[PDB]
Amino acid sequence: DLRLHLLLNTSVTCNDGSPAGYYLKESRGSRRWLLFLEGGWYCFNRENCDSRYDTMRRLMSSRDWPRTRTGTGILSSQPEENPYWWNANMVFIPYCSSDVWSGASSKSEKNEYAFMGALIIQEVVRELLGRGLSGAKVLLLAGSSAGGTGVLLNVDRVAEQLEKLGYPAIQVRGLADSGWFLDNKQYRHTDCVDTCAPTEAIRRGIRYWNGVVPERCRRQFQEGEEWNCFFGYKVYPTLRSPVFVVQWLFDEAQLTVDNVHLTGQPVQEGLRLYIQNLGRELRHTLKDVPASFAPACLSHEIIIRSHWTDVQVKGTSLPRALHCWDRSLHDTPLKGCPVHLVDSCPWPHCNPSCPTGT
Ligand SMILES: *[C@@H]1O[C@H](CO)[C@@H](O)[C@H](O)[C@H]1NC(C)=O
Ligand SMILES: O=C1CC[C@@H]2Cc3ccccc3N12
């Protein structure tokens, strides 16, 4: 159980102006800190944000947040469920800014909603320093789905923040789960009334949120093209902090934005080739990502699932791969302790350890 703390700086808010916050479970005499970013899509204009406020309000507001949450998967404190970091200080940061953790805009006369995801992360880090983060040796910024993309957008800013605050000894690293998306062609193509492909949706989102992206990526793509930095394979090479990338080869959210709706009906040749080419393109974008875990499964998110230990690539689980990553970052590859684990087989569930969906 992680306990809720609403941000003392009440200028840093969820979409509706309620204070943002974080759930914390301390582990004294651990110098490891895990800050996890929740996911859950985004909204990018007044109408679809209003709709999200009606039926996904916990993703836009802290008014109804429970005072505790149970840590699961990598946020679990039992070794049985979390072989990797069970003894770490655990932080769960609710996603209530609907901006892929990129926003830096307050609710005001001109803005019905606040989009402060980038400032929320910075304020959580700042307020944690007085609760023991000042003594940290590693801060792993992790996240799933939109939170995984949020890791990529924010990990170097957390590193810069701690350096400017006087804590250059804290090693900041990133763990991006299910946030590595492709701006590929859709299987069936809509224009953009709502139908809005992620590239166009993000482009409008950045203007609506006052979204911010990592500085080196911003300098490459420049004014008007920042939406590019929301795509993992474009932003990752600009990053300096070590980042472990977890991505299903056949991610369900990727297939959704590709207008692929798998029906149980038989898969025709056109769709078969589309799905196989998606897996191949994902694999290709991970070729030069040394720390990665990419199983050939049709699924979405891994790291806060209670059975996240079950999936294996080439016989190595994700908790083991992350442990090997830890060893590789000690101050040359490790015998039998791999960190680059990308499936090569070409169809969902060709890996027998894939989640069953049960
Ligand atoms: C609260 O957060 C805002 C946004 O980051 C910042 O400008 C302001 O200085 C903060 N206030 C305090 C008292 O730290
Ligand atoms: O989070 C999510 C849900 C799936 C979409 C695709 C995408 C591209 C860039 C950033 C975020 C997201 N998506």
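First residue shown is number 1, and so on along the chain.
Each Cβ is built from the backbone N, Cα and C atoms, and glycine gets one as well.
DSSP gives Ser145 (mutagenesis position) a coil state; it is part of no helix or strand. For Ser145 to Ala (Swiss-Prot position 232), Swiss-Prot lists a mutagenesis experiment annotated as follows: Abolishes enzyme activity. Unable to mediate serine depalmitoleoylation of WNT proteins.
The active site, charge relay system feature in Swiss-Prot is assigned to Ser145 (among others).
Per Swiss-Prot, active site, charge relay system is recorded for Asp251 (among others). Reduced to three states, the DSSP call for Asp251 (active site, charge relay system) is strand. Proximity of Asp251 (active site, charge relay system) to non-local residues of its own chain (separation of 6 or more, Cβ distance below 8 Å) is seen for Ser178, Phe181, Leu282, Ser299, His300, given in sequence order.
Other Cβ atoms within 10 Å of the Cβ of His300 (active site, charge relay system) number 19 in total over all chains. According to Swiss-Prot, the feature active site, charge relay system maps to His300 (among others).
Taking a C-beta cut-off of under 8 Å and a sequence gap of six or more, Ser145 (mutagenesis position) has these contacts in its own chain: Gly39, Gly40, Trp41, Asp177, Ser178, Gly179, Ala253, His300, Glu301.
Separating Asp194 and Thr195 are 2 residues for which the deposited structure gives no model; the Cα atoms of the pair are 5 angstrom apart. Where the chain is interrupted between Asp331 and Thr332, 6 residues are left out of the deposited model, and the two C-alpha atoms stand 12 angstrom apart. Proximity of the recorded positions (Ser145, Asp251, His300) to ligand 2: a Cβ under 6 Å from the molecule is found for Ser145.
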